[PDB]
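Visitor: My questions all concern the structure below.
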4 protein chains.
Amino acid sequence: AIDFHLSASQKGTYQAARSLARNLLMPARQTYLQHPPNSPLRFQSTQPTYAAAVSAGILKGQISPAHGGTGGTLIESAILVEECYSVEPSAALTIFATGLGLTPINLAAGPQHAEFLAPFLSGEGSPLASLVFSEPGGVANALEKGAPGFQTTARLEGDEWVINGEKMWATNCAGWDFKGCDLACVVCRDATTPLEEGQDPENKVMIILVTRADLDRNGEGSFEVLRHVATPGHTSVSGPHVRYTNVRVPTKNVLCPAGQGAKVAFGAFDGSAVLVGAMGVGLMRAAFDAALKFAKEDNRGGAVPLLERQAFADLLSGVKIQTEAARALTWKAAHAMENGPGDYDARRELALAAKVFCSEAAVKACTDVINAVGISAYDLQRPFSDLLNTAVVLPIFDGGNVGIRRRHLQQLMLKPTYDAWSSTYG
Amino acid sequence: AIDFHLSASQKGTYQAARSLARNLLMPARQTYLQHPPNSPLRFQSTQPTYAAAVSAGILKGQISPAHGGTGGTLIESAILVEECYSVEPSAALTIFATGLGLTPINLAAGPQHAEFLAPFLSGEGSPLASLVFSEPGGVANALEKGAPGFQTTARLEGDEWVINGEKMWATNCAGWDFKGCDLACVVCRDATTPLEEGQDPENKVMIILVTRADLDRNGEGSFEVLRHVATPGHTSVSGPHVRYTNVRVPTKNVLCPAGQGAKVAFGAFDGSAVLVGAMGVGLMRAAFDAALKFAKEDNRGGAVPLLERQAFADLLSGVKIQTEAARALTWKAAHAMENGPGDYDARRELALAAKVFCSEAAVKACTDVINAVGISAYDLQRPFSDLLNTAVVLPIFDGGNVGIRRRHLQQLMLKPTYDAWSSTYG
Amino acid sequence: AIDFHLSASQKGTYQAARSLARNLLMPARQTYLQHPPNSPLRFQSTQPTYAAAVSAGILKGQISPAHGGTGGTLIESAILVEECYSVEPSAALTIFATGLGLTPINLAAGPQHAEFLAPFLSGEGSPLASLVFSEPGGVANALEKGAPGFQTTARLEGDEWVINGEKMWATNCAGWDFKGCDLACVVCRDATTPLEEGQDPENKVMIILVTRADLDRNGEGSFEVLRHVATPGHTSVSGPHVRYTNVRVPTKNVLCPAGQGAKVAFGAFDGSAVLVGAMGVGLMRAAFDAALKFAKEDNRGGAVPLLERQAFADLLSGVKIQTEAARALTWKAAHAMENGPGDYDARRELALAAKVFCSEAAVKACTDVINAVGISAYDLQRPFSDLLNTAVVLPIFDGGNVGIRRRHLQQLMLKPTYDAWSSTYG
Amino acid sequence: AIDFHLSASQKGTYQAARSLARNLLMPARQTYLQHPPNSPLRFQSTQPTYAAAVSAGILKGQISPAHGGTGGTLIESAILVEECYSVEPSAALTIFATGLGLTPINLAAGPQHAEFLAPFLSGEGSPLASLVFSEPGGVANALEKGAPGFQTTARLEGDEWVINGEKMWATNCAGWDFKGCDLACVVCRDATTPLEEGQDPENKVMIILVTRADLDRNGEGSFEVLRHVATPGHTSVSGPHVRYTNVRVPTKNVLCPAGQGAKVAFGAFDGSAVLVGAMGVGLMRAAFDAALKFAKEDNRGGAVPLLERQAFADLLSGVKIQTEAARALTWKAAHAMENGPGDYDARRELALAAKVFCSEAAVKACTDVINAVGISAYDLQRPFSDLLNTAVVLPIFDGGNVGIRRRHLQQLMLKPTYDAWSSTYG
Ligand SMILES: Cc1cc2nc3c(=O)[nH]c(=O)nc-3n(C[C@H](O)[C@H](O)[C@H](O)COP(=O)(O)OP(=O)(O)OC[C@H]3O[C@@H](n4cnc5c(N)ncnc54)[C@H](O)[C@@H]3O)c2cc1C
Ligand SMILES: Cc1cc2nc3c(=O)[nH]c(=O)nc-3n(C[C@H](O)[C@H](O)[C@H](O)COP(=O)(O)OP(=O)(O)OC[C@H]3O[C@@H](n4cnc5c(N)ncnc54)[C@H](O)[C@@H]3O)c2cc1C
Ligand SMILES: Cc1cc2nc3c(=O)[nH]c(=O)nc-3n(C[C@H](O)[C@H](O)[C@H](O)COP(=O)(O)OP(=O)(O)OC[C@H]3O[C@@H](n4cnc5c(N)ncnc54)[C@H](O)[C@@H]3O)c2cc1C
Ligand SMILES: Cc1cc2nc3c(=O)[nH]c(=O)nc-3n(C[C@H](O)[C@H](O)[C@H](O)COP(=O)(O)OP(=O)(O)OC[C@H]3O[C@@H](n4cnc5c(N)ncnc54)[C@H](O)[C@@H]3O)c2cc1C
Ligand SMILES: [Mg+2]
Ligand SMILES: [Mg+2]
């Protein structure tokens, strides 16, 4: 039955989220601010915060009970993500990115993959996982007929899969010391045999695990950071341009065989679309809160309070309205992904809707709040610039809206089985 | 606990709504279409349909069980309103307006007001009710200090209240024969004693009941239609410019005494704000459905299916995303209004949000699908033009966004007790 | 030398436009309102107006001096169109549609075509022209490799061309008495010899003249009015669904040989794009004027003038700003089309820009003004609803923004010779 | 005569602007980039290239011919500003800000003021001027009845004016060495006698010159930089929070006596509004060019060029359209400000319009281009982030759109003399 009240457990999640952001993430921010904005040392300095998160069981919660994890719901994740993004986006993302890295494992792992999950179930240390998908040259057209396909390839040679390629933007993939993370899910193209004339490129896509142990065993030059990328927000996040060279792994490392990889990757990106929605809600909440606090304490030298000016008030209420719509849609999507109604195609349309709606609304909200607050918002002592520069990544990352998210919505509607309102009216 | 599944009762509401719309409303439209677009004969011709709806208990459903009715939840009203607006907005509104007319009684009735509700609990005939608020000269500033205030006044003379003034836009107020509807809740300004220097005009606002009976007793010309207004949509809806001249009623007709009328009127308007949200969702659904249908069956003489144009698909998926957000927000507001969490001030901000967001989103969606369908959509054989001309009213009526709904949002934020997210997180 | 001042002549053009609109167009409106909105005899009552326009040399002005006319500049046309659309769009469009019909003749006519312009150069009566290009099944994809192409076809049987096809939306094509207009440029597909395998469907496109004399000559059944298309705006304009059956004409009637018709059609559409911009400017001007007028006389019962409300004033000034941008862009495109400094590609990018910017701005302006004016704008006694219903056609007619106008912009930019700012800086 | 062709003198200005930007501004950028992002040394490091611009005659060009300068038309200024902003906004703004500082003197100088202008007319050194208006507490309400008014005050004590107050954001006011620029136009309120009951605060507003020589004469503590403000773009621009303490100047230093200052300051801001339009155009051009460059050399791993994606193309053409409207509007305002037709009030409206339209269109263009380019736009190696962070200042600076520019538009429309289209057709 239609209910917007948090359960006692969901309220616990909210309170826990508040404490995590306040006690772990805020100190992480003061810590990385001690290094210049283009320094990879920002990322490295967050390792002790990450460890503290690990000790509190965050990584265990990112693994499904099927695999021995404690795993929660997308709804609970959405609540956590909103709160963290309202406080400290960059340090939070490093943690959420490990969750993304572990998602393909939740979706496709079998019993033989348990050994790979062990470091993450330990409840100690600071292991990092990464979903290693994107490439320097772009991947919006990795599955397009007539195109080159993924640049990163795997070849079965004897009893070993051999990986070669360059990747970029894959959060966490280089690990704390830039020599490779604990567990990478590398999305690549099987090239043991050539793509046949007219064959669907998706038939060749795999996901193969690569651990830090694999890289070490393969020795010098097997993994290399080609370029650290400085970004205008998320300054403690590390997703460098990297290269894998002749990285040989055992057959047990294959997660998704050729022809099953794309589906699992997009499956992982469906879940994260929901949390990108939550990211947007969190930034919008932070923007509204900061603008409202500005108004309530600063009348800009006027004869009346700032909120008594219709033009200012209407900008703020506009943001509040979009934020409330964004959270409702995000929760609807989080609920539907795990409960229906509607088949998977219908559930996924909502996750994509949340992603697209909230990411763009977050950018618009940030720009509106800047105009409302006025010239003061150009002062970097105030939070407004960082908010905007955090928001603008939402539409373009986790599968950009223009080149990926919207192309999928197109394919969904094209299907004969498309049933517009099934995700609502059963 | 966060849940978006419809209960059995909510599924039932939805099924009954589909039935009502297809079986009663659609025929009402075939009937009124036979009269000229700008003729009050359209409204008059809907009486048979209306009475049939009365026979199915629709009016009983607009009255709270506390007063003898079968009224349900705001959530169920949202589901009903969405479906009716997706099929036939004009015939639907005349019915919903009686519901609005009855709301102030549902909210503030005393034991002595039971007799006034009798015709509406009868289950037969075709009694009309009206919330009579708007006036030819505007009402956004009715409560504004230094302004004239309501043009409609009532003054206590002996043992009868005497009502004088002109109203406009008040749906149903003139009844089927244009000589006065069964039950009108007349909002007006006590003028028995003058507003005192600097006194809050809200102190004088009353709601007085006026029945067809009262009007008949008052004789020749106590009620007069001064002008029938022709509208581009809602053509079977009747809310003329009218005048009450020396309408004398017994003290039992007072629903809200001077200084209590404003709060009750605005309380009614908070509930209706949620349902305007639902109206917006329903038009959006109708526009998306019609556009999708067209696209599935006309490739515009193209070499591929219409949906295969990035540009066309993007307009439609844009509408879908906005509609899902609009419904999610509407249901959240519907739920919160009756369940919290948060102050009434908190709950209220969400109802206003739904009104503003969905009304404007409805107009955008209709504009978008017109562009997507193309030149064909100027063709009055298709539903698109009437969709737009219906949607355009949503932002301006039931308290316009610009001068009323946003002014209320402004005032809520201005309160020292404003607590932004209490309506979600407590 | 950059100059926005009207020359003496251009001021003359503007005064003439003002006079035409005030003395001819306004009365045409009061006149055609006497007849039904979906009736084609509303259209017939506008003849005296058209004939007065003809008397004043308007039609001679639509023909270039090369072909014996008194043709002016695109800038003067933009001035005229803006004024007319700010007053009376429907009656005005009948006149302008003749200008469009005549345009391919201005672009493509040779010595042998002089005979066809005679009725338009005589300064007598009320001859109508029409560019008959649009078909029931759409035409955005008539030029596309794989599609059924134009459904209207012409084939060379001996020494006469035989034309068969159905048409729609072609303003003016059926004449005053509905038996066919004086002069139609029929755009069609050469079905004399089948299109070759893998051949650009453009190669078979023609334009062929068809006079009322030709229709009369082919006798009964040669021209038939199938369906009259009712539209929400332009209610006095007649552009029905018609069929040409075995319409036989001499080889002199060919204006554009197979393979040349597409370029000339789009050439004509470039010119009109600029004028669609002017239409948009005109509607925006009227919307702003009406809203401003409303505000200066009606304070909506407020304690202060309506323009003292920030939210209201910002809506109005937003419209004023867009209108000024719209006109400045329209004039730039009008100037560049005939004067450079672009090459033809650069020039038409600006014409398309004007069409897209102003059409969309007009729709947005009409929506904004309705919200600003409020509930009063739903009253058909006021001009706001009609304004919206006219503007909504601008993005979709004369080559919709979505399936053609932007498709051409894309092709322009794809050319290796594209030089972004050459239309301004050389 | 409506003409969009540049004259030989305007072509000359364009060519000189290209050369100046490339030779002076680009090297300024490579120079200041050697210092940290937030360092005041970025500003200081631009002195040598500022001196080169001075030697090139740039400051002479900011002074009106009436004072011995070679200042040209606003149109030519708009051409220069667009080019400079398309190349290097930050170093450009420092130069343009000296022009703003000289503007009140161009507008109001008396014979006694020629000595103050002398340093700026020599063609050597690197003199800086500042219009010192803005204050930490805000200034949108400096003229509001019932408000505190400017915090910066001046009092006549004998034969000297004594100035006290804090200013913030006033570009260049602190000079190269942070101890005060060469020539500051300080906007302040006369506090010699108190404001009378219900008196217009405008009556007390003055502009008083303050030179570095004045500051040195007044001794230690008379001028102090309180805080250098770090900004997300314009990182070489210095407009710190500063304090003037008991700064005494002779009466010759008074530029606008009490009651004349506000009109001159706003006069300066009317001219600057046009040039902000041009800054907007320049950033839009730069964003469009950078995205087109990326598209023409990077197909994102596709089977077709990036421009063949309808999605990408539609985003770029949208930016191109807005840019053409922006420039057209800016040039119209430039021309009308100096040539009419219309009142000063009418001309003024167009300047305000260009500022509001173009500033907001620049922000929208930058966000659109980021979405089109995709994740690559988040890489600080590419120009898109810096473009956005430059663009967001435009709506909020030089008199913010929400608090100032739109309030001026509102006051214009409120005048009985308002004549909507006089600046076009008057
Ligand atoms: C902070 C951060 C964290 C990230 N996390 C990860 C991660 O954990 N793992 C990972 O693998 N990657 C990660 N990424 C990368 C991110 O997911 C990107 O969205 C991904 O690289 C795809 O980028 P894109 O959508 O721009 O596609 P691209 O291929 O780069 O396309 C770019 C643009 O080209 C256009 N385009 C291309 N093809 C088409 C088409 N067919 N139709 C229409 N338009 C088209 C679109 O306009 C699109 O916006 C991260 C990036 C950042 C900045
Ligand atoms: C189909 C239909 C059904 C209706 N049903 C009913 C009904 O059942 N009962 C009833 O009483 N009425 C009814 N109405 C009227 C409807 O409720 C209107 O919204 C109501 O009259 C208020 O209109 P408004 O908001 O435009 O206020 P107005 O006072 O008309 O204000 C108009 C505009 O002025 C501007 N404005 C005025 N004051 C301010 C301010 N202080 N600040 C900023 N801007 C301001 C705003 O832009 C506002 O939009 C109906 C109307 C229609 C068309
Ligand atoms: C008042 C009025 C006057 C008119 N006057 C004339 C006239 O004088 N002469 C004449 O010939 N016609 C006339 N027309 C019709 C006008 O020329 C139409 O614009 C023309 O028929 C093309 O319509 P369209 O752009 O909707 O294209 P259509 O082919 O009808 O398609 C419409 C929609 O299909 C989608 N679409 C189709 N293909 C694509 C694609 N490849 N990419 C993206 N989207 C696509 C687009 O979203 C587009 O909006 C008139 C119409 C009106 C209303
Ligand atoms: C790079 C840069 C260069 C600059 N150059 C100069 C310079 O050379 N000289 C100089 O003096 N300053 C300069 N400034 C400051 C600039 O001119 C600002 O626009 C100015 O300080 C006014 O800011 P504001 O419009 O936000 O007004 P504020 O008073 O700061 O108002 C802030 C916000 O409050 C709200 N508000 C306040 N009052 C009202 C109201 N009455 N109605 C509605 N809303 C209201 C509005 O949303 C407004 O945006 C510069 C600033 C920067 C960043
Ligand atoms: Mg009045
Ligand atoms: Mg203060």
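Here Swiss-Prot sets the residue numbers for chain C, with the shown residues being 2-427 in order.
Cβ from N, Cα, C; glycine included.
Below are the features listed in Swiss-Prot for this protein:
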type	residues	note
ACT_SITE	C:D399	active site, proton acceptor
BINDING	C:132-135, C:140-142, C:170-172, C:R301, C:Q311, C:372-376, C:397-401	FAD binding site
MUTAGEN	C:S273 to A	Slightly decreases the catalytic activity
MUTAGEN	C:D399 to N	Strongly decreases the catalytic activity
MUTAGEN	C:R406 to K	Slightly decreases the catalytic activity
Visitor: I'd like to confirm something. Which of the mutagenesis positions, C:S273, C:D399, C:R406, has a Cα closest to the Cα of C:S135 (FAD binding site)?
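Guide: Considering only the listed mutagenesis positions, the nearest one is C:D399.
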Visitor: Which of the three DSSP-derived classes (helix, strand, coil) applies to C:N372 (FAD binding site)?
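Guide: Note: C:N372 (FAD binding site) is helical by DSSP.
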Visitor: What recorded positions among C:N142, C:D399, C:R406 have a C-beta sitting less than 6 Å from any atom of ligand 3?
Guide: C:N142, C:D399
Visitor: Whole-number Å distance between the CA of C:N372 (FAD binding site) and the CA of C:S273 (mutagenesis position)?
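Guide: Taking the Cα atoms only, C:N372 (FAD binding site) lies 31 Å from C:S273 (mutagenesis position).
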Visitor: Nearest by CA distance to C:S273 (mutagenesis position): which of the recorded positions is it, out of C:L132, C:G375, C:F398, C:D399, C:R406?
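Guide: Of the recorded positions C:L132, C:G375, C:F398, C:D399, C:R406, C:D399 has its Cα closest to that of C:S273 (mutagenesis position).
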Visitor: Once near-sequence residues are set aside, which residues in the chain of C:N142 (FAD binding site), 6 or more away, have Cβ atoms under 8 Å from its Cβ?
Guide: C:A148, C:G404
Visitor: What subset of the recorded positions C:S135, C:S273, C:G375, C:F398, C:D399 has a Cβ positioned less than 8 Å from a Cβ of chain B?
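Guide: Among the recorded positions C:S135, C:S273, C:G375, C:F398, C:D399, the ones whose Cβ sits under 8 Å from a Cβ of chain B are C:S135, C:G375, C:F398.
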Visitor: Who sits close to C:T172 (FAD binding site): which same-chain residues at least 6 apart have their Cβ under 8 Å from its Cβ?
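Guide: Long-range Cβ contacts: C:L94, C:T95, C:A98, C:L101, C:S131, C:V238, C:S239, C:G240.
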Visitor: Enumerate same-chain residues with a sequence separation of six or more from C:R406 (mutagenesis position) and a Cβ-Cβ distance below 8 A; give 'none' if the list is empty.
Guide: C:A274, C:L353, C:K356, C:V357, C:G400
Visitor: Listed binding-site residues are C:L132, C:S135, C:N142, C:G375, C:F398, C:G401; which sit with C-beta under 6 angstroms of ligand 2?
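Guide: C:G375, in sequence order.
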Visitor: Only counting partners 6 or more residues apart, tell me which same-chain residues put their Cβ under 8 Å from the Cβ of C:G401 (FAD binding site).
Guide: C:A141
Visitor: In sequence order, what residues of the same chain, 6+ apart, have a Cβ less than 8 Å from the Cβ of C:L132 (FAD binding site)?
Guide: C:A98, C:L101, C:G102, C:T104, C:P105, C:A171, C:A185, C:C186, C:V188, C:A266, C:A269
Visitor: Rounded to the nearest angstrom, how far is the Cα of C:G375 (FAD binding site) from the Cα of C:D399 (mutagenesis position)?
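Guide: Distance (Cα to Cα, whole Å): 32 Å.
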Visitor: Which of the three DSSP states, helix, strand or coil, fits C:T172 (FAD binding site)?
Guide: coil
Visitor: Look up C:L132 (FAD binding site) in the DSSP assignment and report helix, strand or coil.
Guide: strand
Visitor: Just counting, how many other CB atoms are there within 10 A of the CB of C:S273 (mutagenesis position)?
Guide: 26
Visitor: Which ones in the same chain are close to C:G375 (FAD binding site), with CB under 8 Å and 6+ residues apart in sequence?
Guide: C:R301
Visitor: Enter the number of other CB atoms within 10 angstroms of the CB of C:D399 (mutagenesis position).
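Guide: Cβ-Cβ neighbours of C:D399 (mutagenesis position) within 10 Å number 24.
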Visitor: Near C:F398 (FAD binding site), how many other Cβ atoms are within 10 Å of its Cβ?
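Guide: Its Cβ has 22 other Cβ atoms within 10 Å.
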